[PDB]
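Student: This is the structure, below, for whatever I ask next.
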Amino acid sequence: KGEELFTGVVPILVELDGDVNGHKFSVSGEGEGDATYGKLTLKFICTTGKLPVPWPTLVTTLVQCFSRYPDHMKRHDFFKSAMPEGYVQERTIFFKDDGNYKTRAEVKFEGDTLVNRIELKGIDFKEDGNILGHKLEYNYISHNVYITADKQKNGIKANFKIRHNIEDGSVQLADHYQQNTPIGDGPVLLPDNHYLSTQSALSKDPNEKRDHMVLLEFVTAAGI
């Protein structure tokens, strides 16, 4: 059972390589995960210098296997059932009236540490849009992740809308399309329809002088 691997606080490593409209960059992140409370604490650093895009646009990319599933729903936890061999998570984020993000990450265990090596490719962005123009507010993100079973790929599919508030008080809609598939060839839990009530608190470290982000996320299953 992969559920026994999350019973306590688990070290989290996050390594990401991206290319948005030709701007290459890298993000590194560490933290702890406590599925018992769906509690996630992470800090990300831009290892190549300045981040070419708004941090908030990388939140959902930069470990849903750390979410708290109510006891009566634990038969729907695809994420933990695929561990420790892990699973492949692919997404396609569509920013309204702007470019799109196509990401492919691999979430798996490396010893006692949950790892998430991501590969992000961004194209079609407007040089002066809300993303490459850095006009999106850095504050709070909170939406529901609607999940559905994908018996064909023996995994799951999920979609949701992230509404990033712009500085002028407007909204930058970002449609997400998720596709998780198990790396290992073992039995994984195919869940009935349900969603992930997610909430992220972005903040800066008063002492960190490198482009970064301090995140305090909470993911809890519901819908059934």
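Numbers in chain A track Swiss-Prot; the residues on display, in order, are 3-64, 68-229.
Every residue, even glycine, has its Cβ placed from backbone N, Cα and C.
As listed in Swiss-Prot for this protein:
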MUTAGEN   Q69 to M  In Citrinine; leads to excitation and emission peaks of 516 and 529 nm, respectively; when associated with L-68; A-72 and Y-203
MUTAGEN   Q69 to H  In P4; leads to no detectable fluorescence. In mut2.2; shifts fluorescence lifetime from 3.03 to 1.94 ns; when associated with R-30 and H-145. In mut3.3; shifts fluorescence lifetime from 3.03 to 1.88 ns; when associated with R-30; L-46 and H-145
MUTAGEN   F99 to S  In alphaGFP/cycle 3 GFP; improves folding at 37 degrees Celsius, reduces aggregation at high concentrations, and increases the diffusibility of the protein inside cells; when associated with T-153 and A-163
MUTAGEN   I128 to V  In EBFP2.0; shifts the excitation and emission spectra to shorter wavelengths and increases quantum yields compared to BFP; when associated with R-30; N-39; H-66; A-72; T-105; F-145; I-150; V-155; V-171; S-198; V-206 and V-224
MUTAGEN   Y145 to A  In Cerulean; leads to improved quantum yield, a higher extinction coefficient and is 2.5-fold brighter than ECFP; when associated with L-64; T-65; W-66; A-72; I-146; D-148; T-153 and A-163
MUTAGEN   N149 to K  Increases fluorescence at warmer temperatures such as 37 degrees Celsius. In Esmerald; leads to brighter fluorescence; when associated with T-65; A-72; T-153 and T-167. In VisGreen; leads to brighter fluorescence; when associated with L-64; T-65; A-72 and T-167
MUTAGEN   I167 to T  In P11; increases fluorescence at 475 nm excitation and at warmer temperatures such as 37 degrees Celsius. In Esmerald; leads to brighter fluorescence; when associated with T-65; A-72; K-149 and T-153. In VisGreen; leads to brighter fluorescence; when associated with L-64; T-65; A-72 and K-149
MUTAGEN   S202 to F  In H9; increases fluorescence at 395 nm excitation; when associated with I-203
MUTAGEN   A206 to K  Abolishes the tendency to dimerize and leads to monomeric fluorescent proteins
MUTAGEN   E222 to G  Suppresses the 399 nm excitation peak, leaving only the longer wavelength peak at 475 nm
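Mind running through what each feature is packed against?
Tutor: Contacts of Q69 (mutagenesis position) defined by a Cβ separation under 8 A and a same-chain sequence distance of 6+ are given as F84, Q94, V150, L201, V224, in order along the sequence.
The C-beta environment of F99 (mutagenesis position), restricted to residues of the same chain at least 6 apart in sequence and closer than 8 Å, consists of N105, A179, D180, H181, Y182.
All protein chains included, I128 (mutagenesis position) registers 12 other Cβ atoms within 10 Å of its own Cβ. Under the three-state DSSP scheme, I128 (mutagenesis position) falls in the strand class.
Under a cutoff of 8 A between CB atoms, and with a sequence separation of 6+ in the same chain, the neighbours of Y145 (mutagenesis position) are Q204, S205, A206, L207.
DSSP assigns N149 (mutagenesis position) to a strand in the three-state reduction.
Taking a C-beta cut-off of under 8 angstroms and a sequence separation of 6 or more, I167 (mutagenesis position) has the following same-chain neighbours: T62, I98, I146, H148, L178, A179, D180, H181. The secondary structure of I167 (mutagenesis position), as reduced to three states from DSSP, is extended strand.
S202 (mutagenesis position) counts 17 other C-beta atoms within 10 Å of its own C-beta, drawing on all protein chains shown.
In three-state terms derived from DSSP, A206 (mutagenesis position) belongs to an extended strand segment.
Secondary structure from DSSP puts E222 (mutagenesis position) in a beta strand. Neighbour list (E222 (mutagenesis position), Cβ cut-off 8 Å, at least 6 residues apart, same chain): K41, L42, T43, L44, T203, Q204, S205, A206.
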Student: Can you tell me the CA-to-CA distance separating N149 (mutagenesis position) and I128 (mutagenesis position), as a whole number of Å?
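Tutor: Cα-Cα distance, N149 (mutagenesis position) to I128 (mutagenesis position): 26 Å.
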